[PDB]
Amino acid sequence: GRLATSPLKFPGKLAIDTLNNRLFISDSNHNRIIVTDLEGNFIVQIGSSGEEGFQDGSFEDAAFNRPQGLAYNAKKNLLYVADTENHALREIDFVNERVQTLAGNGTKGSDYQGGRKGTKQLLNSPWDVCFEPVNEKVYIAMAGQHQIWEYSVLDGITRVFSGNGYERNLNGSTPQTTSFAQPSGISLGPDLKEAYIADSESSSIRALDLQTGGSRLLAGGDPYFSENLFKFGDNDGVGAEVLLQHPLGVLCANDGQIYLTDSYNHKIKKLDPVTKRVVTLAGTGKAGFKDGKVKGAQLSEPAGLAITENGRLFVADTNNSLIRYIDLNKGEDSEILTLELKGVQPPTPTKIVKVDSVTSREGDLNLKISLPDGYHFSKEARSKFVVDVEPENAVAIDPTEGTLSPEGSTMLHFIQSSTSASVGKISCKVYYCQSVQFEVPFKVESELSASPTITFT
Ligand code: NA
């Protein structure tokens with residue numbers, strides 16, 4: 001059946017180019033973007049090896065790491081990518097067939113304000129993107145920090161747009177009097193005045209004001225206890241009668257109506273943002289795979305949506321690893337069907353290790369390199385390391401070079417020289433019977449000593 005033959009693995013998100021009839025698939029756990037026509041015929045992929053990585057360049061060289069949201073720039077023929085586990089915003093240029101990084105730098109940030117340019121601005125688990133084509137802004141659902149961010153296409157400034165960073169369903173009128181709760185989907189309204197948000201961990205749909213940074217609650221969740229993350233269930237109705245569970249995807253159609261994936265209830269739902277009425281569109285609520293009449297069909301953790309001008313709604317049916325679609329024009333005779341992918345192959349494939357940032361002024365790095373079963377480190381070729389700090393002298397790292405222990409381990413003492421951020425690079429030549437570079441971000445946020453573990457197998 002369709003499940004056994006799918007070349008996808010947990011596709012999370014979709015975008016569409018309705019002018020040139022292209023579907024963009026975030027094949028998330030294959031670390032690649034697939035481009036097909038609207039009938040599922042393969043056109044091109046970016047990330048054909050399927051390997052996790054963080055690499056700019058040609059379509060042959062580029063690498064992603066569990067990417068999620070996509071947004072298409074019709075004016076420039078570019079695809080924006082929320083490259084979640086690289087904490088980066090990427091750009092796929094179809095004119096020149098190149099990938100480049102717009103913002104973020106591969107390391108998870110803890111910057112709740114931003115305002116830096118391009119790759120000097122760190123991000124935190126960006127999950128979804130949408131492109132506002134008049135003011136040329138990419139809005140980012142920054143799931144890791146419970147915020148919405150704004151990337152300025154014309155100058156690269158990347159900044160917080162809304163949300164104080166606390167996880168709650170709080171709908172104030174200014175960016176610092178709003179909060180989100182794992183926002184994982186974002187879609188612009190027809191007038192480009194609001195963005196609709198899938199606020200996954202409050203189990204609600206919200207509307208963000210693109211002029212003020214304030215937000216309002218449309219349906220789902222607890223309108224009276226902002227801290228309540230347990231107001232979930234599966235109930236159609238109006239406003240506060242509505243229960244959802246962990247919606248990951250949201251889409252605003254040209255007529256202003258909202259489609260959403262009520263992900264943990266295995267349903268597609270329709271929200272009228274004017275009346276706040278939510279009705280089930282497709283799915284019984286039981287996890288599964290069944291095509292046909294929409295009310296009797298089954299999905300499994302659907303998470304992304306895209307729509308054609310003619311009313312064909314595509315769904316990334318994530319846990320089934322399938323793309324499905326519904327023709328909305330059919331009304332109550334609507335059916336959900338599976339996009340049969342054609343010509344889409346499964347993936348056919350110095351190591352870099354991004355390390356979690358070190359937050360203590362002083363401490364020790366516990367470096368351990370593991371081997372597979374059967375292998376052991378060489379004897380007449382001890383594995384040696386060398387240490388460099390990206391701004392020289394920014395961190396004093398006491399053994400700047402040496403040999404690894406018989407277990408492939410070593411301990412390095414460090415102290416940061418100031419209050420600014422830096423990067424330490426530990427380059428290792430390991431002989432077993434490879435070349436691995438650990439990239440360690442450093443920034444001072446505590447005066448207590450830390451002792452992180454740095455690992456590679
Ligand atoms: Na999507």
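Start at 1 and count along the chain as shown; that gives each residue its number.
Quick reminder: no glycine exception, Cβ is built from N, Cα and C everywhere.
Secondary structure at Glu301 (mutagenesis position), taken from DSSP and collapsed to helix, strand or coil, is coil. Among the mutagenesis experiments that Swiss-Prot reports, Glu301 to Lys (Swiss-Prot position 859) is described with the note: In soq1-2; high light intensity-dependent and irreversible nonphotochemical quenching (NPQ) due to a decrease in chlorophyll excited-state lifetime.
Note that 8 residues are not built between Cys433 and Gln434; their Cα atoms stand 11 Å apart. Taking all protein chains in view, 19 other C-beta atoms sit within 10 angstroms of the C-beta of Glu301 (mutagenesis position). Unmodelled segment: 15 residues between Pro349 and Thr350, spanning 17 Å (Cα to Cα, whole number).
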